[PDB]
Amino acid sequence: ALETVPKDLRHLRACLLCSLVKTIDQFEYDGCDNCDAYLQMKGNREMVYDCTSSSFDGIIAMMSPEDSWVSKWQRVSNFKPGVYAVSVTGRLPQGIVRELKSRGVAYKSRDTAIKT
Amino acid sequence: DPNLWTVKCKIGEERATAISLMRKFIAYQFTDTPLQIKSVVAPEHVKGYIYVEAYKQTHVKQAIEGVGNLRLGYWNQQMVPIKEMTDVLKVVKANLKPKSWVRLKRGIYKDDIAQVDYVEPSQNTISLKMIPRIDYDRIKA
Ligand SMILES: [Zn+2]
């Protein structure tokens, strides 16, 4: 859709669950298109700046996650096609990871980048 | 398993290239001329050519036809062997972490190893820890 493409290249971030790369206006107006019932990041800026960070790199144009070699390697085949990232550094605080396990969402470390 | 092709782009226009081809795909997925591409890879460590996912070489030629950023590398489409689908996604150590060690680019303490103290959430400025090397206004006039 037209909402998952970031409009402007300035002030864009990436989430730590689905690595959704968008602009700061879409994460606040619309939020995470791949998780809205567990994260609820539409309607504020503290939750957008808490889970989603700017420290990320690498950009991919995911279009057919059901048939592509890159989507299975990043475990993003059960997500919506759009702008994604390949290494989103950081970690969630011990304030939102405890509720994700009780609801059935296994928070995985999307950081496939190596350390030294 | 889909193949990966390498196309040539303008130096300085990698992210603009990706954000333009994504909007072409969304602008033609419902017409009689759709796009056969799966994804386009654009690493941040490269500067000059990008990567694209398609099964055959005719699909990249019939998809990138009409773009002015990809008119130079339009006559030739190299192919990588299968063991190179993995080294493209590797990133060596974003680059924003407190209590870390960064250096300067401009100003007076050029190429001087410093430390980060606090990060501003506005993504405008950043706190740095350096040591002053001025004369305390004794030698200069
Ligand atoms: Zn996510």
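Note that chain B carries Swiss-Prot numbering, so the residues on display, from first to last, are 176-268, 271-318.
Looks like electron microscopy, 3.1 Å, at least that's what the header says.
Cβ coordinates are placed from backbone N, Cα and C, and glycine is handled just like the others.
Counting same-chain residues at least six beyond the ends of the domain 'KOW 1' (B:273-306), none has a Cβ under 8 angstroms from any Cβ of the stretch. Taken from Swiss-Prot, the feature domain 'KOW 1' covers B:273-306.
According to Swiss-Prot, the experimentally introduced change B:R246 to A is described as follows: Reduces the affinity for Pol II elongation complex; when associated with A-247, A-249, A-250 and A-251. With a cut-off of 8 Å between CB atoms and residues at least 6 apart in sequence, the same chain places nothing near B:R246 (mutagenesis position). According to its DSSP assignment, B:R246 (mutagenesis position) is coil.
The Cβ of B:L247 (mutagenesis position) has 13 other Cβ atoms within 10 Å, all protein chains considered. Swiss-Prot gives this note for the published mutagenesis B:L247 to A: Reduces the affinity for Pol II elongation complex; when associated with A-246, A-249, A-250 and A-251.
The Cβ of B:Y249 (mutagenesis position) lies under 8 Å from the Cβ of B:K236, B:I239, B:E240, each on the same chain and at least six residues away in sequence. Among the mutagenesis results in Swiss-Prot, B:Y249 to A has the note: Reduces the affinity for Pol II elongation complex; when associated with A-246, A-247, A-250 and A-251. The residue drawn here is the original one.
For B:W250 (mutagenesis position), the count of additional Cβ atoms within 10 Å of its Cβ stands at 8 [all protein chains shown]. As a published mutagenesis entry, B:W250 to A appears in Swiss-Prot alongside the note: Reduces the affinity for Pol II elongation complex; when associated with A-246, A-247, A-249 and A-251.
B:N251 (mutagenesis position) falls outside any helix or strand according to DSSP and counts as coil. Around B:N251 (mutagenesis position), taking its Cβ as the centre, 9 other Cβ atoms fall within 10 Å, counting all chains. The annotation that Swiss-Prot gives for the mutagenesis experiment B:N251 to A reads: Reduces the affinity for Pol II elongation complex; when associated with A-246, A-247, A-249 and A-250.
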